[PDB]
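J.: Submitted below is the structure of interest, expressed as structure tokens.
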Amino acid sequence: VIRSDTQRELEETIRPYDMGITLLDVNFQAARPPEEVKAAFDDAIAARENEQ
Amino acid sequence: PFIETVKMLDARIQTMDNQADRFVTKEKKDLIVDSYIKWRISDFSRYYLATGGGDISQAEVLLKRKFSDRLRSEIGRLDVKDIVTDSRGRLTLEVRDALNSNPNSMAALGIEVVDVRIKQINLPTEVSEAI
């Protein structure tokens, strides 16, 4: 749904500049949220295997 | 004899390969997945005019981007067991059909895709140690 919304938003934004451009696709790659410093969702996964 | 030249384009079933890249499932678990795609040239005129010279690198980049997008969109749905149980079974076929099918088609560029496979699934270090 974010892929759906961002495309229409950008197309509506680029209208007045009148650049004459057509957008083929709007692709969305990985969205890692750990900020590379809070890589401690590892323990939140390692909770199961220790309780059992 | 001297006004023109012509370009020879391969037609064999070409093979694209890559390296590992991470993912995520809804259980917050994360995997490692590697794959490869079989691609064939559908219509030669559109291909040559579009890709700009017909050397493999740009076609590789296009397919790489589009494949990463569609796969990562798909695996994000199903659960951790559902990867390992049947990762071929409906993942590969569904993503093939969706990727192969106007603009945004990946065929509009002039490329035909044969089939898609998954090669290996590992786990991160800490979870491996725990199990």
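Note that chain B carries Swiss-Prot numbering, so the residues on display, from first to last, are 57-157, 194-223.
Method on record in the header is electron microscopy, 4.0 Å.
Yeah, the Cβs are placed from backbone N, Cα and C, and that goes for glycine too.
Quoted from Swiss-Prot, the note attached to the mutagenesis of B:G145 to A states: In hflC9; stabilizes overproduced SecY but not overproduced cII protein.
Explain the structural surroundings of these features, please.
T.: Look at B:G145 (mutagenesis position): DSSP puts it in a helix.
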J.: Once the chains shown are all counted, how many other Cβ atoms turn up within 10 Å of the Cβ of B:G145 (mutagenesis position)?
T.: 10
